[PDB]
Amino acid sequence: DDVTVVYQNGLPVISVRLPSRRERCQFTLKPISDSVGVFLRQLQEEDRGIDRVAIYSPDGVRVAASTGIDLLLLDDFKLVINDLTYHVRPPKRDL
């Protein structure tokens, strides 16, 4: 339960723990414009020691980058930071 998904002002907020400092860093994104590559590119740009960054679907399949993040916020998934295979369940939305 080390990574959150809690909405504020109609948009997702993803507070995750970084590898360098343990202070939780939240990530505000847009379901419309922001994509998975904006999120992971961001994450790489808040820790210089993040080596391989990934996101997988429940069935292990790597989710693409140009996929909209609104489409990622329909089901649960896995955010992978280094050896950390993270599991995330996002609250219910419509679209």
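Using Swiss-Prot numbers, chain A covers 73-167, in order.
From the backbone N, Cα and C atoms, a Cβ is placed for every residue, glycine too.
According to DSSP, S92 (mutagenesis position) is assigned to coil rather than to any helix or strand. Note: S92 (mutagenesis position) has non-local neighbours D119, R120, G121, i.e. same-chain residues 6+ apart with C-beta under 8 A of its own C-beta. Under the heading of mutagenesis, Swiss-Prot lists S92 to A and annotates it as follows: Decreased MCU current; when associated with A-57.
According to Swiss-Prot, the mutagenesis experiment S92 to A carries this note: Impairs calcium uptake, but has no effect on oligomerization and interaction with MICU1 and MICU2.
Counting only same-chain residues at least 6 apart in sequence, those with a Cβ under 8 Å from the Cβ of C97 (mutagenesis position) are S87, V88, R89, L90, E118. The mutagenesis experiment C97 to A is recorded by Swiss-Prot, whose note states: Abolished glutathionylation in response to reactive oxygen species.
If you take the C-beta of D123 (mutagenesis position) and look for same-chain residues 6 or more apart in sequence within under 8 angstroms, you find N154. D123 (mutagenesis position) carries neither a helix nor a strand DSSP state and counts as coil. Listed in Swiss-Prot is the mutagenesis experiment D123 to R, annotated as follows: No effect on calcium uptake in presence of high concentrations of calcium. Abolished dimerization of MCU.
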